[PDB]
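Colleague: Can you keep this structure in mind? I'll have questions shortly.
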Amino acid sequence: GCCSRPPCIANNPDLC
């Protein structure tokens, strides 16, 4: 998925 916000702020491909 794609998170512009936490907790996807870490080194996770979901951080788009």
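To match Swiss-Prot, the residue numbers of chain A are left as they are there, and the shown ones run 40-55.
Method on record in the header is solution NMR.
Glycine is treated like the rest: Cβ placed from N, Cα and C.
Features from Swiss-Prot:
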- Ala49 to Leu: 10-fold increase in ability to inhibit rat alpha-7/CHRNA7, and no change in ability to inhibit L.stagnalis soluble acetylcholine receptor (tested without hydroxyproline) (MUTAGEN)
Colleague: Return the residues near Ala49 (mutagenesis position) by Cβ distance under 8 Å, restricted to its own chain and a separation of at least 6 in sequence.
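Modeller: In sequence order, no residue meets the Cβ cut-off.
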Colleague: Under a three-state reading of DSSP, tell me whether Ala49 (mutagenesis position) is helix, strand or coil.
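Modeller: Assignment for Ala49 (mutagenesis position) reads coil.
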